[PDB]
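K.L.:
If you scroll down you'll find the structure; I have some questions about it.
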6 protein chains.
Amino acid sequence: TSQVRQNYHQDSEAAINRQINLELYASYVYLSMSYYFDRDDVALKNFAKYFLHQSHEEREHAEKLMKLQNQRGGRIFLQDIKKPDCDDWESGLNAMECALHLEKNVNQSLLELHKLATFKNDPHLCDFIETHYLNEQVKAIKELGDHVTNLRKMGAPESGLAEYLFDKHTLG
Amino acid sequence: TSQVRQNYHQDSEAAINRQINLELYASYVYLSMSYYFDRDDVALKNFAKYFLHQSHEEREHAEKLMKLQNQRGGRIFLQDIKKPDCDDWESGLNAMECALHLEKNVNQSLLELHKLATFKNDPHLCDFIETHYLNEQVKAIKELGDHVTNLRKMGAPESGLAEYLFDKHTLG
Amino acid sequence: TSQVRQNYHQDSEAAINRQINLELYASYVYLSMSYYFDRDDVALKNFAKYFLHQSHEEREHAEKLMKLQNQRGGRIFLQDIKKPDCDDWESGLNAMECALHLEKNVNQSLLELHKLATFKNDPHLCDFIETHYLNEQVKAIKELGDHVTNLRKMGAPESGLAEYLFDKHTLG
Amino acid sequence: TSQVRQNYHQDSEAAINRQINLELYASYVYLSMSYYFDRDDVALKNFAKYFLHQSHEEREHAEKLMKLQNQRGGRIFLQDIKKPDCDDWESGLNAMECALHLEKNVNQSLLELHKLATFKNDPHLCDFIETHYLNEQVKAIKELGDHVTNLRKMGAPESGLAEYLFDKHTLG
Amino acid sequence: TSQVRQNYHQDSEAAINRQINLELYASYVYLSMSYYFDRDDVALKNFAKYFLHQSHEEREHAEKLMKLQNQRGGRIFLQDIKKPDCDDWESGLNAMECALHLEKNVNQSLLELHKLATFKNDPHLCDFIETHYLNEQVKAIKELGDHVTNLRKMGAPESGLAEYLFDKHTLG
Amino acid sequence: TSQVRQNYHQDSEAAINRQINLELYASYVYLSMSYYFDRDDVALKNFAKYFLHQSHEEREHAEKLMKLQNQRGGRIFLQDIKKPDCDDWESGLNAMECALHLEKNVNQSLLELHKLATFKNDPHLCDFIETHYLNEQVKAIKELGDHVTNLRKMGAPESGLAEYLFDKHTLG
Ligand SMILES: [Fe+3]
Ligand SMILES: [Fe+3]
Ligand SMILES: [Fe+3]
């Protein structure tokens, strides 16, 4: 065991050791979503960094995790960072959606990982959780909810001017 | 009667609260509209702050009044702030229309009001409006109809692209 | 079903907008008070500015929730705000004795919702209550509730000097 | 009757008079440890300020737990402030093993405090603990339980040198 | 024995260390006074600032003695610290009667401790009081008198419309 | 194909894809290294930084590879980023002998790589890695074998004194 461990349960840190690779993938796809746009025939640069931002801000997410488990007597078990689902993510709107697809997910589990300490009696995990991560996605799911809305009304993916004026007046 | 009372009439006294409560309704629909534009299936953001500046203006109108009754001896008689019947606002263009519409009709109720002060021979209360109001809503319907003019001559409402570009360049 | 909605139960969404109107119930009636002492036959300075203040600090309190609807998938729904029944607040004492009632009503309403917030296991909302609301309406009852012991310790509402003194000096 | 109390069960106030004490039994327990290293026979001063800084946070602890007490109508019944059972804190290693051990037995008293505030429906304190008292001692449990290792890994008490090189590197 | 002990008896070490559970005992009384006017049925919070001010300068004299006790190679022997004798300080004047009463239970203590210094012939322990303690503990008796007198002459306690003028103009 | 491919083979473009992986296999190692050391049963603080910071720095080693592909109109195929070979880096002594074998492997992943641009006559490749990538990692091999020899003189591992001070002095 450890010396700082207290009110910490092995079925809880096991989910923490599960959230860790769950944040690492998002970064890895976000990151795949970045350079997808660096490409010549692709060529929307301001998309990318939006996905490079939230891949970078993604990295501090995965750290704050690692911090608690140490804060709390949990060791750290690392397995593999799987490869993305697609490498060709097609449509300038496909990405925002596929992004939204994965933001819902973290937010789900994060609301599943919340309830676990709701009944193993760990209200400390109900502060660093109820404060540092929820509204993170709630506004991220909120933002990518206005984003996808706009391309569509712009006429995306059938409009090509949609992903230019976006990549300028929303992402500039 | 009070102490500051002079020249003043029960009628115009009575009409201001009619013309006070409605600045709140105005701001309440400006507010109602403002956040309908936050919807995920909207993503019209400078449209939101537009009508949110307007509510905090049409709120100021309600304040830019209530002391005047206490500056002359009349007491305040408010009634129920009723909502609008168009909970959902269809299009920015359409919202401008209703916005315009009410403004146009809040306007006349200020014309109405002036015309009564003119009757009971109250030159001050005519110039409180002179100094503070009719010289303002005139300004409003001008660029209001200007907003139609663009979007209605751009291609909107059936142009979910013109809404995008009307905003990033007119609303801010 | 909005595309930004994940566990936002029907009762909760139908209750966020219940409070909002209640939230806008206060903002209105506070402002009734903010103009009783603007009455000439009343004439107390900073008893209108403390309420003018809240009347906008309740204004803001509502807006933090109309986002939340749109932020959790919820469609805002709007209702009639009713006029205050008290045409007169007698004296500045009973006023705060009516804002204590208010600030107290606002609480069990938060609670009974933060019950249902836990009911449908929406903790996002739960921590949201606790911050801008649970945490503030406590001291907003310690604040307002201190402004009452002294007033009657001074000698209000009988002796009318206490009102002069508390208006200048505590509010200075 | 207490004119501010509201959803504040009486079983919660009794365990706070009992807990404020507990955070004052540790300001004084710090106030011993802060001079045993002052003393010229040990003379570890960067040790001294540590437990003299700690002697101000845990005084700041028991002091916010009392502003709140009047902010919910809870009444403060003080009790005796007993000394500890140990006095010449053998080393610095051991002079921290107690500093930690004595605090773990505050989080536990807080975890059961969050627990008791849960069984009797009080989210204002549960959030109050959530924010002002949860992570802090996780920091402290971190702030101490690690030191212990480095202390141990250099060679204390086998080396009174360590307590010095640790003194003026870790604590300046 | 102490390598640094020189001309320092042991009733000295016993009476210093006897006169530290009297300077501190004052800190604990002022703080209860502080969180008495923190109360909602009292609600005067400059009284409280005051006694939080005596809560801490009379918390710094122990810091003098403890070093002093190690200045002089003596050891520290702590005991319990009682709660003060009242939990409800009755009134605002009467929290000042007693305040002027205890600093006289500590003056003559430190005065009739000033003699044993002369016994063991230890003028260090003499001059150490003739400035750093006794010059400023006969000031704090002087001021409370003016406070108590002002109190009994401003009309305490019969005139409740009074002891709030003192809370504002003198204490603030 | 590519509207910009030039002199840019298949076999060329190959390794880029699989070296991206490697600099991802590495930042993931420094990732865990940094937090093995953040464990209280290790607690060597600024050990964390050194390895954290070189995870943030060998991170950009990949992005700038994943940017070259694009530039020359290459194609990305991000494979899985696997788990670290050891999960308990024993001590600072081992947890650094690893970096050494590691970065030499990464280096020889490029010595034997760069010469592809040589057979395939990729001059833009024969200098980029020279300028942006090679020496930056020779300026990290040295940066470790200067700790590695330090710790063999400071008695590591058998001298657990050696680990504490390298923190504040070399890496503080
Ligand atoms: Fe997150
Ligand atoms: Fe309020
Ligand atoms: Fe409030």
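Heads up, chain D uses Swiss-Prot numbers, so what you see runs 6-177.
Header lists the method as X-ray crystallography, 2.6 Å.
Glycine is no exception: its Cβ is also placed from the backbone N, Cα and C atoms.
Under its mutagenesis entries, Swiss-Prot includes D:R23 to A with the note: Abrogates interaction with NCOA4. Fails to localize to punctate lysosomal structures. Record note (Swiss-Prot) on the mutagenesis of D:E28 to A: Reduces iron binding and oxidation rate; when associated with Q-87. Sequence annotations record features per position, and here Swiss-Prot assigns Fe cation 1 binding site to D:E28, D:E63, D:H66. The Fe cation 2 binding site annotation in Swiss-Prot covers D:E63, D:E108, D:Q142 and is backed by sequence analysis. The note that Swiss-Prot attaches to the published mutagenesis D:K87 to Q is: Reduces iron binding and oxidation rate; when associated with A-28. No effect on iron binding but the oxidation rate is severely reduced; when associated with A-108. D:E108 to A appears in Swiss-Prot as a mutagenesis experiment; the accompanying note says: No effect on iron binding but the oxidation rate is severely reduced; when associated with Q-87.
Help me understand the surroundings of these features in the structure.
P.N.:
All protein chains considered, the CB of D:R23 (mutagenesis position) has 13 other CB atoms within 10 Å.
Its Cβ taken as reference, D:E28 (mutagenesis position) is surrounded by 22 other Cβ atoms within 10 Å in the chains shown.
Long-range Cβ contacts of D:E63 (Fe cation 1 binding site) within its own chain (separation 6+, distance under 8 Å): D:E28, D:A31, D:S32, D:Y35.
When secondary structure is read from DSSP and collapsed to three states, D:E63 (Fe cation 1 binding site) falls in the helix class.
In three-state terms derived from DSSP, D:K87 (mutagenesis position) belongs to neither a helical nor a strand segment and is classed as coil.
Cβ-based neighbour count (10 Å, all protein chains) for D:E108 (mutagenesis position) stands at 21. In three-state terms derived from DSSP, D:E108 (mutagenesis position) belongs to a helical segment.
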K.L.:
How many Å separate the Cα atoms of D:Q142 (Fe cation 2 binding site) and D:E108 (mutagenesis position)?
P.N.:
8
K.L.:
With a 10 Å radius around each C-beta, find which of these recorded positions (D:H66, D:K87) has the fewest other C-beta atoms nearby.
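P.N.:
Each of the recorded positions D:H66, D:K87 was scored by Cβ atoms within 10 Å; lowest is D:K87.
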K.L.:
Out of D:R23, D:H66, D:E108, the recorded positions in the record, which is closest to D:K87 (mutagenesis position) when you go by Cα distance?
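P.N.:
Ranked by Cα distance from D:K87 (mutagenesis position), first place goes to D:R23.
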K.L.:
Relative to the Cβ position of D:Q142 (Fe cation 2 binding site), how many further Cβ atoms are located within 10 Å?
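P.N.:
So the Cβ neighbour count for D:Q142 (Fe cation 2 binding site) comes to 21.
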K.L.:
About how far apart, in whole Å, are the alpha carbons (Cα) of D:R23 (mutagenesis position) and D:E108 (mutagenesis position)?
P.N.:
15
K.L.:
For Fe cation 2, what surrounds D:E63, D:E108, D:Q142 with a Cβ no more than 8 Å from their Cβ centroid?
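P.N.:
Filtered neighbour residues, in order: D:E28, D:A31, D:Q59, D:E62, D:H66, D:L107, D:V111, D:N112, D:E141, D:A145.
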K.L.:
Cα of D:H66 (Fe cation 1 binding site) to Cα of D:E108 (mutagenesis position): how many Å, rounded?
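P.N.:
Each residue's Cα considered, D:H66 (Fe cation 1 binding site) and D:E108 (mutagenesis position) end up 12 Å apart.
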K.L.:
Can you give me the residues near the recorded Fe cation 1 site, meaning same chain, not D:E28, D:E63, D:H66 themselves, Cβ no more than 8 Å from the center of the site's Cβ atoms?
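P.N.:
Apart from D:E28, D:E63, D:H66, the close residues are D:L27, D:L29, D:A31, D:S32, D:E62, D:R64, D:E65, D:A67, D:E68, D:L70, D:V111.
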